[PDB]
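Q: Here it is, the structure, as structure tokens.
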Amino acid sequence: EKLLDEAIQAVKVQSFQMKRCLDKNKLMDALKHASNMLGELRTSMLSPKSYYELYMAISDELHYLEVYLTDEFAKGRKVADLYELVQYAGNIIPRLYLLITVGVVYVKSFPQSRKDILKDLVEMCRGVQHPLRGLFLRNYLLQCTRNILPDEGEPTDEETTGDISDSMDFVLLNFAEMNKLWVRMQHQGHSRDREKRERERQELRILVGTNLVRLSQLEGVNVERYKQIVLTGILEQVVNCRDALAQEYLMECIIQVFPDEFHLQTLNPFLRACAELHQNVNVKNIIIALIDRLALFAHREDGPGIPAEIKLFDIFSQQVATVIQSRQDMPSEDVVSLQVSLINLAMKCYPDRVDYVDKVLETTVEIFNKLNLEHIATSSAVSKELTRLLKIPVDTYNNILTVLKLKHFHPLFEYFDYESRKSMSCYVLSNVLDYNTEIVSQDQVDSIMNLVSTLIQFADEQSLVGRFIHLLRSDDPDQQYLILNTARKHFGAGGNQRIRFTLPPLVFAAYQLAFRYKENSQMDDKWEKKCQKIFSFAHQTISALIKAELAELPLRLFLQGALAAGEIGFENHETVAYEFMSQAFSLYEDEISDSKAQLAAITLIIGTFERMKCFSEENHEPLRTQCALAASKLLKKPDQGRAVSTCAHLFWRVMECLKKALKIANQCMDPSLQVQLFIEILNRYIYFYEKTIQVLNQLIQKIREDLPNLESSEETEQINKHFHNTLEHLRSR
Amino acid sequence: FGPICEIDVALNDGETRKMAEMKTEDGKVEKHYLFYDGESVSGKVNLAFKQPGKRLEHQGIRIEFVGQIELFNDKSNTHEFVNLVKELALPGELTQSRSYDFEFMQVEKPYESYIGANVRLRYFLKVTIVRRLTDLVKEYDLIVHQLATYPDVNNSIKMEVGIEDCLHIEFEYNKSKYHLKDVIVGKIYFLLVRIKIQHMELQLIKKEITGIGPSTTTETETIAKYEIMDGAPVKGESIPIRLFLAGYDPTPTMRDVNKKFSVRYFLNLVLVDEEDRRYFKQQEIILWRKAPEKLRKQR
Amino acid sequence: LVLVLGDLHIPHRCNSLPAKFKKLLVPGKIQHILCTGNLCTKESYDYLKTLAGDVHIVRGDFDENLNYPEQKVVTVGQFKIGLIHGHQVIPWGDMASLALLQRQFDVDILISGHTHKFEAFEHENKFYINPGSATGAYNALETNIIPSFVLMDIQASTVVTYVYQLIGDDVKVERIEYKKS
């Protein structure tokens, strides 16, 4: 490529010798230096980048020759016949570059000679037939003629000829001779360097793009003229290129430089021209740039918005499909992304209308149902494209109830991979979860279980059933139960692991419901039987824990059921609590091996039962004995002593169990533990004493000898000051 | 002793108009009075006598307008086709610078003063003072043109040429009889391109046919090699041609002057491929000088 | 700054902690966390983890996992603090029994509850806390339940208390002070 280095070398030498004669007012022989100079463009041995750098080097050095020829003519020192004087040389290239030099000045200095010379220089461009020299001189021409084209906002030196019509036909002819030669870029030179030709096509294409930027600068090109001449004239140059990359760089250049409103009404025409494109075209990026800039104008304020005539929805859909219909050998991700944009636009441009996005995703199922594709796994990129597709509808809708209220939302989820299907299902549920969803209608009640039907066949469900009590809290004095009963049935069909997390809240949701009819006790007259249904419905749900082999959870649940029965006042509640009392009694006595849990049961049973002041002593006493029976079934001593002591409150005879409590404490080995239990009998006597009396005095004396006969540790002194402080409250002085 | 008498020819209208000039042998640049057919010549032969005390005896004094062509650099066939003679003095003496008035009424000039290699057409006034042994022959060259106005018809030479299954082009010369300051405007119209063409060049080439009949010495030179094109074109390309022939200094196409030499000009469409062959096509054009005229307006 | 709450029932009786309580509680300001119980799900326990790290939990009547301790004690700086729920109490709410509970453990400070109604008093030179339900979780004995949570500042032999209760739709606060004897 050293040919290039010696090329610009001879360039400066004649560059500075022409300026030598320029300063000497030797115009004729200075152009002679330029004539021996521009004949370096005669070569074709240089790389297009190599030639491009020299061409820019030449474009700025003839610019110095231009500013010389400019100040000559501008102030009146115009050497005549230059339009013809330059036409004596042999080599074609120096002769022409001087011709444009004279030509542009003749346009500015002589307004009347505008249109005519414009119709000569551009045709004189074909005075060459090379692909490469053809490009650069005309991009050079575009630089020289950049702003001298006419317009409507024109200075009124009315000798001028030519208007915006002249400009548009001018540059379209420039657009013609550039696109044609840029395709002749593809098949020139040697055969082994087709990639070299195409990469340099990616380089000098910006030169042609400058012509298209010239188009945007024309303010006189309005919507009417553009669509009828400039667009079609471009589209004529669009359809005749018969080359992929030539078509690729151009089309995106048309959208990116031409403003939005020009592309507003070209939807039918331009995309029919897109249907005219080759199969090697990146039609995606063309429509990507389309909807990019189109949605950019749809969401820019300070204007009418989008005209009411234009229904982008159906027009896009009809022309989009034709783009699919016209194309041939097409990867899956192509149609997915276009449908993504269809979803994208139909939501953004039509937020308040929901049946529109419905149809597009309805077509999406119809597209891929007709598409003979098997069950979509995660491997191919189609998985990530349809994921991006399905992601948009849920994210975009502000109130996610509209996501749930979609009937055709369900078909989409079927075709996904198990890993993908699980991941998206918990996400869409989480969206119903992470945002506070209020009362949910029966229609969406069936939806959520249907969404559950997609997921199950984790604690995520527990979060769902956690707000289920809220999003399916209803102010109806009947229906709420059916909501819970639907949860009872369908969530019970989920399996066995889940119900341990949801029934204990669903049953209390029934308690809420049960106490909701405590509120409705005066409002309703059937609530007593409805509770009986609910307390039995609890028993049904509790029985679901039984088949789930759960033991302790129903215990307290029966206890509130006993509490709920005894507090509401519905008919037969005493036996219902009794029935539950027998249930909790039986479950405790059946299987549990450990002791502490059994301790918690009876202590919570006895605590509620004392508070359960609706069991008459015809029922209280048999249960009082059964609580005494339950305590006796234990293994270790001090635990039983606490239980029987608590049984004394059930007679509120009291001191009967107190005497037994003393007896149970007398067969322990370690003196450390037995002595505070002695105190725990004293204070127990103290409490009932203040509600029988002399037993307190003797027992205080009894612990006095029982205290000091031991070896001590950090626990001994704690009970000594405990005892002394115990005396301080008995010190009621 | 120097010359006995110097012959000096000054025309009575040797100051008018302007000068047009022509290039002579060795590239020398000689200027002689431009005339035209039907124009009279008149002047004074200043016979400046140089040697005082001596005398110039003679057998007459005359001046001859001799329009003659010399062919093949030979003096044995110097042929005068124009010969007008004015007698200035009879046999006598020259003792001083005597001015003799001469005037050849309406000198007929059937051909333009043109100079070739083996062709040399000249007009001159030869003063021949007949001395006893050596007549003082003084020559005063005079350039003359061949005038003609615009032609009635200058038809469009529109022809198809090419090489079979290799090339076929339509070249259109808008005119066929141009004058010396014309412009060749036309078009080259491709109909077939299957060759790795490197360029197209148009050569303005003269054939100087010299001699009479079989003695044909046609020297051929390319004054111009005009460039219009480069590279190998494709189907559907139109090539206007624009060539100013002013920078060529051409001579009118002279059709068999005196049946001893002719001047014809041919355009040669020369086409060269990357393998360096040349394809040529020959087309005659007539040239002719037109007028020294006030340049403006056009019919 | 230490926090006190209890009787949550996050899945059980309500949906979650009331929104205004969950903007007041933000991570960074509180250095220790204390709870009474009835989490009923790792949600509140993990939410307490988000709030701070010095978190200590005792089992309610309705929590499930067995790794949580039934009771816990702490001697932070100067004070002795006890931690229970409150279901292990005769006719829950008895004044004499709770005075006994400190008398057993000889702490300076107790936390209790299980009644879902807020209580707090100082007695026999010792001081007790019943934050109640911080989610307004229903209780059988008392119909209406008000969410309420407690925060406390201990400098030296002196703890400030701040309890926020849910009456109506606003945060109403009552302030109580304690001095270590």
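Here chain C follows Swiss-Prot for its numbers: 2-182, in order, are the residues you see.
The way this entry was determined, per its header, is electron microscopy, 4.9 Å.
Heads up, the Cβ atoms here are built off N, Cα and C, so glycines get one too.
According to Swiss-Prot, the protein has these features:
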- C:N39 to D: Decreases interaction with VPS35 (MUTAGEN)
- C:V90 to D: Decreases interaction with VPS35 (MUTAGEN)
- C:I91 to S: Disrupts interaction with VPS35 (MUTAGEN)
- C:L152 to E: Disrupts interaction with ANKRD27 (MUTAGEN)
Q: Take the C-alpha atoms of C:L152 (mutagenesis position) and C:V90 (mutagenesis position) and report the distance between them in angstrom, rounded.
A: 24
Q: Return the count of C-beta atoms lying within 10 angstroms of the C-beta of C:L152 (mutagenesis position), excluding that atom itself.
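A: Within a 10 Å radius of the Cβ of C:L152 (mutagenesis position) lie 21 other Cβ atoms.
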Q: Do the mutagenesis positions C:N39, C:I91, C:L152 include any whose Cβ comes within less than 8 Å of a Cβ in chain A, and which?
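A: Near chain A, the qualifying mutagenesis positions are C:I91.
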Q: What does DSSP assign C:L152 (mutagenesis position), in three states?
A: strand
Q: Do you know offhand how many angstrom separate C:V90 (mutagenesis position) and C:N39 (mutagenesis position) by C-alpha?
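A: The Cα atom of C:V90 (mutagenesis position) is 16 Å away from the Cα atom of C:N39 (mutagenesis position).
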Q: Around C:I91 (mutagenesis position), which residues of its chain at least 6 apart sit with Cβ under 8 Å of its Cβ?
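A: Non-local contacts for C:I91 (mutagenesis position): C:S98.
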Q: Including all protein chains displayed, how many Cβ atoms other than that of C:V90 (mutagenesis position) lie within 10 Å of its Cβ?
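A: Result for C:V90 (mutagenesis position): 20 neighbouring Cβ atoms inside 10 Å.
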Q: Reduced to three states, what secondary structure does DSSP give C:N39 (mutagenesis position)?
A: coil
Q: Can you count the other CB atoms that lie within 10 A of the CB of C:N39 (mutagenesis position)?
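A: By my count, 29.
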